[PDB]
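Encoded as structure tokens, the structure appears first; notes follow it.
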Amino acid sequence: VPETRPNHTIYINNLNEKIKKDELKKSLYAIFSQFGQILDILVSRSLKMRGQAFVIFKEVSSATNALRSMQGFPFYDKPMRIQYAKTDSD
């Protein structure tokens, strides 16, 4: 869990796989909006995207504070694991 190139997008895994993707997106917004303006939250029903999401902030500083504060937060009773996203085009 290091600084691996600050990014305005955070990658979340260890998510509760039983939750419907629309609900999960909204619930993510509920807890992450406190750190500043979110452009989008990406969740896929794709198979290799099971307990995963990307939260895209306008500012890199929102992402950094969100990663620092919410590391481990039990979300649907499951502690989330958060890193900076790694550059692909999305």
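Just so it is clear, chain A uses Swiss-Prot numbers, and the residues here are 3-92, in order.
Method reported for this entry: X-ray crystallography, 2.4 Å.
Note that Cβ sites are derived from N, Cα and C of the backbone, with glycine treated the same way.
The annotation domain 'RRM 1' is assigned in Swiss-Prot to 10-89 on the grounds of sequence analysis.
Classification of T11 (mutagenesis position) by DSSP places it within a strand. Taking all protein chains in view, 18 other C-beta atoms sit within 10 angstroms of the C-beta of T11 (mutagenesis position). Among the mutagenesis results in Swiss-Prot, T11 to V has the note: Abolishes RNA binding. The residue drawn here is the original one.
In the structure as shown, the Cβ atom of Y13 (mutagenesis position) sits within 10 Å of 17 other Cβ atoms. Record note (Swiss-Prot), mutagenesis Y13 to F: Substantially reduces RNA binding. The unchanged residue is displayed.
Within the same chain, residues at least six positions away from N15 (mutagenesis position) with a Cβ under 8 Å of its Cβ are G53, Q54, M82, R83. In Swiss-Prot, a mutagenesis experiment is listed as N15 to V, annotated with the note Abolishes RNA binding.
Here Swiss-Prot notes a mutagenesis experiment, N16 to V, with the remark: Substantially reduces RNA binding. In the structure as shown, the Cβ atom of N16 (mutagenesis position) sits within 10 Å of 14 other Cβ atoms. When secondary structure is read from DSSP and collapsed to three states, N16 (mutagenesis position) falls in the coil class.
All protein chains shown were included, and the count of other CB atoms within 10 Å of the CB of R52 (mutagenesis position) stands at 11. Recorded in Swiss-Prot as a mutagenesis result, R52 to Q carries the remark: Abolishes RNA binding.
Here the Cα atom of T11 (mutagenesis position) is found 18 Å from that of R52 (mutagenesis position).
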